Amino acid sequence: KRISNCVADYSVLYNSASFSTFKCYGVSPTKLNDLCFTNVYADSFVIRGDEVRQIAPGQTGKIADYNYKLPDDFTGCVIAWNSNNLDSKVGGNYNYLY
Amino acid sequence: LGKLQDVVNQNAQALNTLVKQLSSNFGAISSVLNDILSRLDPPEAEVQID
């Protein structure tokens, strides 16, 4: 997703009190709110519970090296939460690939 | 005049090189110190500022 010609605030995207984890390798939402950025990108995907650990700048594994490599100069934020009541179902949910 | 021109040209070129030195990252991810502060937290971006 590409964010361009749009004015907004990240305060709403933080006070939900429902995100299990929050890994912004860059700046605090407020820190990146006071200043003005040129462009913002959104990379959304699904992952298991034992692979959120590997999504960090400077880590190895089987997902962070074969699907999405995080560079050293990574200034983005990672927002992750549990929504297992919608993207999973009884009998085996195999619609997601890796 | 050669003697009177070298002492001015050398100083001007040294000042220009001093200006150019601020345009290099010195092995960091950015040149200006404000960009890393705006894009990264000060506890983590201490190495680049150092």
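Throughout, chain A uses Swiss-Prot numbering, with the displayed residues spanning 356-453 in order.
Technique stated in the header: electron microscopy, 4.0 Å.
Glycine is no exception: its Cβ is also placed from the backbone N, Cα and C atoms.
Feature annotations, courtesy of Swiss-Prot:
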VARIANT   A:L368 to I  In strain: Omicron/XBB.1.5, Omicron/EG.5.1
VARIANT   A:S371 to L  In strain: Omicron/BA.1
VARIANT   A:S373 to P  In strain: Omicron/BA.1, Omicron/BA.2, Omicron/BA.2.12.1, Omicron/BA.2.75, Omicron/BA.4, Omicron/BA.5, Omicron/BQ.1.1, Omicron/XBB.1.5, Omicron/EG.5.1
VARIANT   A:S375 to F  In strain: Omicron/BA.1, Omicron/BA.2, Omicron/BA.2.12.1, Omicron/BA.2.75, Omicron/BA.4, Omicron/BA.5, Omicron/BQ.1.1, Omicron/XBB.1.5, Omicron/EG.5.1
VARIANT   A:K444 to T  In strain: Omicron/BQ.1.1
VARIANT   A:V445 to P  In strain: Omicron/XBB.1.5, Omicron/EG.5.1
VARIANT   A:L452 to R  In strain: Delta/B.1.617.2, Epsilon/B.1.427/B.1.429, Kappa/B.1.617.1, Lambda/C.37, 19B/501Y, Omicron/BA.4, Omicron/BA.5, Omicron/BQ.1.1; Contributes to cellular immunity evasion and increases infectivity
MUTAGEN   A:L452 to R  Increased resistance to neutralizing antibodies. Decreases HLA binding to NF9 epitope. Increased binding affinity to human ACE2
MUTAGEN   A:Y453 to F  Decreased HLA binding to NF9 epitope. Increased binding affinity to human ACE2
VARIANT   A:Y453 to F  In strain: B.1.1.298
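Structural mapping of features recorded in Swiss-Prot.
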{"residue": "A:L368", "record": "variant position", "contacts (Cβ under 8 Å, 6+ apart)": "A:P384, A:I434"}
{"residue": "A:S371", "record": "variant position", "contacts (Cβ under 8 Å, 6+ apart)": "none"}
{"residue": "A:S373", "record": "variant position", "contacts (Cβ under 8 Å, 6+ apart)": "A:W436"}
{"residue": "A:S375", "record": "variant position", "contacts (Cβ under 8 Å, 6+ apart)": "A:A435, A:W436, A:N437"}
{"residue": "A:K444", "record": "variant position", "contacts (Cβ under 8 Å, 6+ apart)": "none"}
{"residue": "A:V445", "record": "variant position", "contacts (Cβ under 8 Å, 6+ apart)": "none"}
{"residue": "A:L452", "record": "variant position", "contacts (Cβ under 8 Å, 6+ apart)": "none"}
{"residue": "A:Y453", "record": "mutagenesis position", "contacts (Cβ under 8 Å, 6+ apart)": "A:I402, A:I418, A:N422"}
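A:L452 (variant position) falls within neither a helix nor a strand when secondary structure is assigned with DSSP, and so counts as coil.
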